[PDB]
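See structure below.
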Amino acid sequence: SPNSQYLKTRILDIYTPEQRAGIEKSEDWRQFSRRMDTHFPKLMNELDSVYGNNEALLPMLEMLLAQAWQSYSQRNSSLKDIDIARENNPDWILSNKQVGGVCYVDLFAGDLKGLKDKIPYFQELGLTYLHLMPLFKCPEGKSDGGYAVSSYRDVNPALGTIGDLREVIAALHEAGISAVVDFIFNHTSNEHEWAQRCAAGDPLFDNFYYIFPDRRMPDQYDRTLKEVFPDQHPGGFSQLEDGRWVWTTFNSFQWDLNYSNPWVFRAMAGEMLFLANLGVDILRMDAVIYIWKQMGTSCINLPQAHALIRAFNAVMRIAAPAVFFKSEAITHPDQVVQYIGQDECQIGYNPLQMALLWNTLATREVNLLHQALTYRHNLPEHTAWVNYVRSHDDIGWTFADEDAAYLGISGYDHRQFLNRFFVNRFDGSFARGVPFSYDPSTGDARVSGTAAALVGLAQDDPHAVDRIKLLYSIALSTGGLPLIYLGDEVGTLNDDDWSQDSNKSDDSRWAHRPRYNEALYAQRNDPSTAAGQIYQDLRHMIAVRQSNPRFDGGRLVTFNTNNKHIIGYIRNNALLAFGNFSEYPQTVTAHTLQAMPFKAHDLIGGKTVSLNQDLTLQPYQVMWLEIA
Ligand SMILES: OC[C@H]1O[C@H](O[C@H]2[C@H](O)[C@@H](O)[C@@H](O[C@H]3[C@H](O)[C@@H](O)[C@@H](O)O[C@@H]3CO)O[C@@H]2CO)[C@H](O)[C@@H](O)[C@@H]1O
Ligand SMILES: OC[C@H]1O[C@@](CO)(O[C@H]2O[C@H](CO)[C@@H](O)[C@H](O)[C@H]2O)[C@@H](O)[C@@H]1O
Ligand SMILES: OC[C@H]1O[C@@](CO)(O[C@H]2O[C@H](CO)[C@@H](O)[C@H](O)[C@H]2O)[C@@H](O)[C@@H]1O
Ligand SMILES: OC[C@H]1O[C@@](CO)(O[C@H]2O[C@H](CO)[C@@H](O)[C@H](O)[C@H]2O)[C@@H](O)[C@@H]1O
């Protein structure tokens, strides 16, 4: 294998002898050269572990690092300052100061100029982090809500221009908000140029996808693949018009990119550098678990997938140190956590906590959630969870069967229950969700619907507002970067048109993707409305989280409440949180509370609470007790 110095001297060969002296003296080159020395050995080792003795490895690497230099050279000074700051503060992601939000630009604000106009509201709410849903050109009609990308460089004209996006990102930065966008790197749309050229037999785009002459290999792969959108097509493959078959994990119009080809890595690394220099702070690594395939396996969570992401990481350490990764791994908890690491994805979605929040509302029993906060919450140094309550996607019940079994719970039977409960097919349920991707091979299903819909707000259940408050309280206080699904903070209900819209009718996820509700947002300062109560509740919890150092960092220790309806945990040995998941009053006894100070201030309700006696929580009450 080559070395950092060799590669750098060749990178510099593009310059005249005179220019070259100016380059090597420059501050940009000095930073690049030391980051090369520090981080290139990781890049080389990760790529070697995947591609081995591949003839194209060295040429690809040289091409990539030449592009990395050009990119860093071009990178504007303000981003270069953020590079230095995050280079010396790996734990910026772990600060209690951070609170995130996510929205569709079109649905929430019409277009990018409109989004820029909403930035004062984001500041009002207290966001420091904003994820904008996929922005770029995609097929008209059905594009999986923009996740079928037809060009990585062209903004969807309905949203505006690439210049508009650069301005939004600058404006977010001026408002103290990090910009977060999707890195859609497992697949492109079938109308993407790479996809067209590859299928047409253009040598330049040879092996950019997985294309087969017939069903022989697809059938063999499909023996072990687990379907993602079972309504859409069987297995993992779709047929071309000419009779061939292409790997399509998701929709038929989404074709998996072939990372066994090192030129595909270079292509997407190139795209990563492009987004970096737009000033993107965090890249959402979409569908991370699918980027390596192997016959005889489920083709998810494979070792090469992890190595490839660690390779991407090193590219950012070299040419855009500010750019962090957020893992989207919705899979078994044992596998979810393997993506999270300083040298891989520094943060990742926490689907286990999310799914168990909803589980606990249904059962009123904190057993699985306590188990999860006890054994699966704490992370390696310099990493964090992203804690959420809802997202643009369905809810999957991705708790571990092994975990549940230890508690005498059958995972299969339990999911059968949860899936009936949350779509209002269980006696007494407050939930008004909609099924998604029922699967006749597994009996599996997921749940669509907004947070407000799932807690009972549609029928104005008197407990609805408190349920929302409780759920968000836990994401805001367990440790990690909390992510608000924008619209939830005023109690936004399910979309009313999705089911009869022919572009949407086969995808119930659109139920929980409503437009900005003008009426609700106008009520947000009136505490007599559900919108105002939710908003003031959440805003208060956000303010406390961000101001109070007891919430800092990602670590927690659970507290045994000895009440199966009440969750308990302690942050920084100074903040005792209780959450009552029962619709009835529930008590933590004086005996349980013996080690606590006699009195403690509750940050939620503002009162001084006695802990030297029974503590009785009202229905769905949350307490944040300052015990040190
Ligand atoms: O809030 C209503 C109800 O929810 C909880 O009970 C549910 C269980 O959590 C759930 O697992 C499921 O129980 C079934 C088992 O999974 C299955 O193995 C077999 O033993 O039959 C059970 C019933 O079908 O469904 C129940 C609810 O029916 C919670 O524990 C209850 O206290 C609560 O009243
Ligand atoms: O300056 C380094 C050294 O590189 C040699 C080639 O062996 O020339 C290379 O570097 C030059 C300056 O960057 C380039 O103009 C040239 O294309 C490249 O081959 C020597 O010419 C030079 O002394
Ligand atoms: O309201 C049901 C609505 O959901 C859509 C597609 O998302 O189908 C979902 O619900 C069905 C059960 O009603 C499931 O069989 C299906 O797998 C699930 O995606 C529509 O098919 C349906 O009209
Ligand atoms: O601490 C005294 C008394 O409290 C009991 C309740 O089971 O334990 C509780 O006290 C500890 C104080 O931090 C907690 O760590 C524990 O989780 C909590 O349940 C008994 O363990 C003990 O006798």
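Our numbering is plain: 1 for the first residue shown, then up by one each step along the chain.
Quick check of the header: X-ray crystallography, 2.0 Å.
Cβ atoms are placed via backbone N, Cα and C, with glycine included.
Its own atom aside, the Cβ of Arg509 (substrate binding site) has 21 Cβ atoms within 10 angstroms in the protein chains shown. Feature annotation from Swiss-Prot assigns substrate binding site to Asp144, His187, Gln254, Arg284, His392, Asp393, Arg509.
In Swiss-Prot, a mutagenesis experiment is listed as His187 to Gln (Swiss-Prot position 195), annotated with the note 98% reduction of activity. Residue density at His187 (mutagenesis position): 27 other Cβ atoms are found within 10 A of its Cβ, drawing on all protein chains shown.
Taken residue by residue with DSSP, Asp286 (mutagenesis position) is part of neither helix nor strand, so it is coil. Less than 8 angstroms from the CB of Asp286 (mutagenesis position) sit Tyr147, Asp182, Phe183, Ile184, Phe185, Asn186, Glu328, each of them six or more residues away in the same chain. Record note (Swiss-Prot), mutagenesis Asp286 to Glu or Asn (Swiss-Prot position 294): Complete loss of activity. The unchanged residue is displayed.
Taken from Swiss-Prot, the feature active site, nucleophile covers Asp286, and the record attributes it to experimental evidence.
Under mutagenesis, Swiss-Prot gives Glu328 to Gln (Swiss-Prot position 336) with this note: Complete loss of activity.
The feature active site, proton donor is assigned by Swiss-Prot to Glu328, with a curator's inference given as support. The Cβ of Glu328 (mutagenesis position) has 23 other Cβ atoms within 10 Å, all protein chains considered.
DSSP assigns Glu344 (mutagenesis position) to coil in the three-state reduction, placing it in neither a helix nor a strand. The Cβ of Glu344 (mutagenesis position) has 24 neighbouring Cβ atoms from other residues within 10 Å, across all protein chains displayed. Recorded in Swiss-Prot as a mutagenesis result, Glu344 to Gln (Swiss-Prot position 352) carries the remark: 30% reduction of activity.
Per Swiss-Prot, mutagenesis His392 to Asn (Swiss-Prot position 400) is noted as: 97% reduction of activity. Take the CB of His392 (mutagenesis position) and look out to 10 A: across all protein chains shown you find 19 other CB atoms.
For the recorded site, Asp393 (mutagenesis position), the DSSP three-state label reads coil. Within the same chain, residues at least six positions away from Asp393 (mutagenesis position) with a Cβ under 8 Å of its Cβ are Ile330, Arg509. Experimental mutagenesis is annotated in Swiss-Prot for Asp393 to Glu (Swiss-Prot position 401), with the remark: Almost complete loss of activity.
Comparing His187 (mutagenesis position) with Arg284 (substrate binding site), their Cα atoms are 14 Å apart once rounded. Take the CB of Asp144 (substrate binding site) and look out to 10 A: across all protein chains shown you find 21 other CB atoms. Look at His187 (mutagenesis position): DSSP puts it in a strand. Across the fold, the C-alpha of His392 (mutagenesis position) and the C-alpha of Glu344 (mutagenesis position) stand 24 Å from each other.
The number of other CB atoms found within 10 A of the CB of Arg284 (substrate binding site), across every protein chain shown, is 24.
The C-beta environment of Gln254 (substrate binding site), restricted to residues of the same chain at least 6 apart in sequence and closer than 8 Å, consists of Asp144, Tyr147, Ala148, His187, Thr188, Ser189, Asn190, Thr248. Reported as a whole number, the C-alpha separation between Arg284 (substrate binding site) and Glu344 (mutagenesis position) equals 13 Å. Under DSSP, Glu328 (mutagenesis position) is assigned to coil, being neither helix nor strand in the three-state scheme.
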